[PDB]
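Participant: Would you mind keeping the following structure in view while I ask a few things?
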Amino acid sequence: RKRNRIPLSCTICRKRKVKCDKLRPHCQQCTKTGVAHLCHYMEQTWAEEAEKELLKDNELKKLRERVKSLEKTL
Amino acid sequence: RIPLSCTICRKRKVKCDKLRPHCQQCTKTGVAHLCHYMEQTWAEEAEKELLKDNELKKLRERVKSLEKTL
DNA sequence: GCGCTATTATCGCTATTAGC
DNA sequence: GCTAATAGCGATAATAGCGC
Ligand SMILES: [Zn+2]
Ligand SMILES: [Zn+2]
Ligand SMILES: [Zn+2]
Ligand SMILES: [Zn+2]
Ligand SMILES: [Zn+2]
């Protein structure tokens, strides 16, 4: 009866086995120890949808600033 | 009908404290940025995200047209 | 770097609500 | 009275991370 349980801590803290604060997008542990941008988290099954949404919202936002920027250029 | 528990706690099947802007369950697990509450029915929301999908496609197409014309 | 235990988090099942 | 729908518990699988 395995449970598909994915760690919420970041890969580095997990690999190093240290305390993870879980800060996004990069945790304070990684930042405090000089590997901030090496910090990332595993995708959660129950987060996929909420992620798809956040990202999609960001894309419409940036794509629109882009249409405006391009137009406001040529 | 519109659920009172944030979508994540719903999917996680845990009790939501329904605190805003983000509940403590999401907060504590580090996913507060993904914590949100529904403002409309599931049908209304699904339809909204469907239109977003299409508008997105049309945008990516417009940017190509625009830049690939610059 | 990792072993070992404390604490956490998944998912089947139960309790409760909504509806016929 | 009964079946579906939604919420949410809780047993236990499995991580978190202290401390060596
Ligand atoms: Zn971390
Ligand atoms: Zn970075
Ligand atoms: Zn990190
Ligand atoms: Zn919640
Ligand atoms: Zn939440």
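The residues of chain A that appear here are 55-128 by Swiss-Prot count, in order.
Heads up, header says this was done by X-ray crystallography, 2.5 Å.
Just so you know, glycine gets a Cβ as well, placed from its N, Cα and C.
Take a look at what Swiss-Prot says about it:
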- A:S63 to R: In CYP1-18; activates the expression of CYP3 (Iso-2) while reducing that of CYC1 (Iso-1) (MUTAGEN)
- A:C64, A:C81, A:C84, A:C93: Zn(2+) 2 binding site (BINDING)
- A:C64, A:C67, A:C74, A:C81: Zn(2+) 1 binding site (BINDING)
Participant: With the Zn(2+) 2 site defined by A:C64, A:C81, A:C84, A:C93, which remaining residues of that chain have Cβ atoms positioned within 8 Å of the Cβ centroid?
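Facilitator: Neighbours found: A:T65, A:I66, A:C67, A:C74, A:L77, A:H80, A:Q82, A:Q83, A:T85, A:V89, A:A90, A:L92, A:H94, A:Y95.
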Participant: How many Å lie between the Cα of A:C74 (Zn(2+) 1 binding site) and the Cα of A:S63 (mutagenesis position)?
Facilitator: 6
Participant: Under 8 Å between C-beta atoms and at least six apart in sequence, can you list the same-chain neighbours of A:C93 (Zn(2+) 2 binding site), or say none if there are none?
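Facilitator: Listed in sequence order: A:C64, A:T65, A:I66, A:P79, A:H80, A:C81, A:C84, A:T85.
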Participant: Among A:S63, A:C64, A:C67, A:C74, A:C84, A:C93, the recorded positions in the record, which have a C-beta under 6 A from ligand 2?
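Facilitator: Cβ < 6 Å from ligand 2: none of the recorded positions.
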Participant: For A:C84 (Zn(2+) 2 binding site), which of the three DSSP-derived states applies: helix, strand, or coil?
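Facilitator: A:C84 (Zn(2+) 2 binding site) sits in a helix per DSSP.
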Participant: Taking the Cβ of A:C81 (Zn(2+) 2 binding site) as centre, how many other Cβ atoms lie within 10 Å?
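Facilitator: Result for A:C81 (Zn(2+) 2 binding site): 25 other Cβ atoms within 10 Å.
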